[PDB]
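> So that we are looking at the same thing, I have put the structure below in structure tokens.
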Amino acid sequence: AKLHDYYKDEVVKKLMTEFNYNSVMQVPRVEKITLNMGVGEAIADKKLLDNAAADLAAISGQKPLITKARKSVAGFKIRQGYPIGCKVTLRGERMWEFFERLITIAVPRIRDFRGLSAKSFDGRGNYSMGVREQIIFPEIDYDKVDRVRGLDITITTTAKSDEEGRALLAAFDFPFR
Amino acid sequence: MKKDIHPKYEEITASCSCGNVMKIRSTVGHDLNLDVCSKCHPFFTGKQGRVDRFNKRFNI
Amino acid sequence: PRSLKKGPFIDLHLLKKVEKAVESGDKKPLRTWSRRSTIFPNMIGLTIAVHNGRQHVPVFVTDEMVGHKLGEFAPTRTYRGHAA
Amino acid sequence: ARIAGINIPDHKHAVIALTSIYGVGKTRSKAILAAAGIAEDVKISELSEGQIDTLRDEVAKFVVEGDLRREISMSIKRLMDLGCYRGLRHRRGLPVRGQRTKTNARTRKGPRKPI
RNA sequence: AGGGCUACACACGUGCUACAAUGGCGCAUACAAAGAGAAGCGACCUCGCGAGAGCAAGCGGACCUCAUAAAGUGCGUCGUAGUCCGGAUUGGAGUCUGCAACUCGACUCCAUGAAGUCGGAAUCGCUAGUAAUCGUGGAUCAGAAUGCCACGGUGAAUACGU
Ligand SMILES: [Mg+2]
Ligand SMILES: [Mg+2]
Ligand SMILES: [Mg+2]
Ligand SMILES: [Mg+2]
Ligand SMILES: [Mg+2]
Ligand SMILES: [Mg+2]
Ligand SMILES: [Mg+2]
Ligand SMILES: [Mg+2]
Ligand SMILES: [Mg+2]
Ligand SMILES: [Mg+2]
Ligand SMILES: [Mg+2]
């Protein structure tokens, strides 16, 4: 990774002396990144999930997992076990490289970009964000886009509180408005 | 990671308009040329009234 | 719009009424029929009751209404929908 | 290929292609191309990246795209909050510039609503 | 004095503009008729992207002004796309008339770019310089035509028959 080097060098020290931490593992870490795609339009055409999954593979660089309806839901014509989404869990080198890609190419490519909310913390130091469109990523080609599919991005951390989560995500200059 | 199931994830090059070059692994195959990066976007660097409107046309 | 070389238009009588109102400190609602007069900066904070055809409607002047005409804030037609 | 946060057609002449930007009509397109030294009948595909950055800087001098949309929304919303006749016409979705409503007015009113 | 005749779930009549390539846009360049003008028509020159502004001739007119006709023709481009079609709607900025353009003017500039891809049942005009299409002028009128009245340009098809 490249941003793990930045974490280990700068972010730990700055957060240590900002939060009066006893031990270096009391400092929040970024432990995993999860990217999913709600592709319930698969109900109509399976080909959809396949194309959404290939988009996700292009974005993330690892093959996604096809996720299934946990139940049968009468409001969307889905049975228990019908595939309606994808997911990739990135940890380590791949998640750090994705963090840099998203921070330094992807988010500048969002229409009308004016910062990401800092109230989007789940309550325990985990941040989630959406991506109306996928072209925001340079890994997806434009003159071939079959459909306009967004995605969700969640950053699970060891930060016990939203404050410690913002603090860590800010050390990387995460664009918070 | 598993074998032969993953997209070809090779280190590419990516050059911005303001002269920013980042050596990035991604699954595109070719190199990258992008208009705006994190270091030349209005929000990242911090670049993102009726009495005046009335008085612009109203030099007394 | 009125030509800029002419300046904004306002009826003289209402201009004097407003000038007195700012001078006395007064906030008694100003009665006027000059729907055609432009709202001026010194009108801000005053309440001008603008005739709409049958009744004077109170218009508490703010900063944003400067440059508009008084009549823009006193609708003359009454409409509540058809088949109502 | 990409200007002002949107993609512009590579196959079109430059004057036509630049009009895809919200806030750039033909007149602004010609002005932008004249100030960037680029001919008008040049296809966007056959332009150097440096020429495209020149076009990006020229477009930057105008308010376009989301900035323009926010400006237009703010103007309408100011009118609507003000409660002036123009703002009330915006509220009801009726013609704002004095047009007849006894007939026509279908662009503001939309498709006919049978009784 | 201010408001209304300008309202707006809706139904009809008469029109205008379109839906494009027999076209749109750009550059160049031909050929009319009729008419109006003194609180009027207003040139040239200067300023403005423009509507216009300033200065200011001439003309009560076969003399001066309104006032370059447009379609057309040549060259280029667009290449069948809701488009370089369409120009509604709306935001901003203006001009002029007029004591005064909020209700409720016309026009300009920048931006916006809706419906519409030729129209169900039904139904209208036209037999020749007609229809169709293209501009031009006048009355009313401070300002305010897609209406009305008038003028030329290009210019068809068809009529066996009752
Ligand atoms: Mg009208
Ligand atoms: Mg009437
Ligand atoms: Mg057009
Ligand atoms: Mg006349
Ligand atoms: Mg005569
Ligand atoms: Mg349509
Ligand atoms: Mg077509
Ligand atoms: Mg006959
Ligand atoms: Mg005609
Ligand atoms: Mg007239
Ligand atoms: Mg004729």
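Chain B is numbered as in Swiss-Prot, which gives 1-48, 55-66 for the residues shown.
Header lists the method as electron microscopy, 1.9 Å.
In case you wondered, yes, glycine gets a Cβ from its N, Cα and C as well.
Summarising the annotation, Swiss-Prot assigns Zn(2+) binding site to B:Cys16 and lists a curator's inference as the type of evidence. Looking at Swiss-Prot, the entry for mutagenesis of B:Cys16 to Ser says: No Zn(2+) binding. Swiss-Prot lists B:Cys18 to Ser among its mutagenesis entries, and the accompanying note reads: Binds Zn(2+) normally.
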> Just jot down the residues in the same chain as B:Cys18 (mutagenesis position), at least 6 apart in sequence, with C-beta under 8 A of its C-beta; none if empty.
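Expected: B:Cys37, B:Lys39, B:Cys40.
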> Identify, in sequence order, the residues in the chain of B:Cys16 (mutagenesis position) that are 6 or more apart from it along the sequence and have a CB within less than 8 Å of its CB; answer 'none' if there are none.
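Those within reach of B:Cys16 (mutagenesis position), by Cβ under 8 Å and sequence separation of 6 or more, are B:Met22, B:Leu34, B:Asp35, B:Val36, B:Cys37, B:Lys39, B:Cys40.
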> Which secondary structure state does DSSP assign to B:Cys16 (mutagenesis position), in the simple three-class scheme?
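SS state of B:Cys16 (mutagenesis position) = coil.
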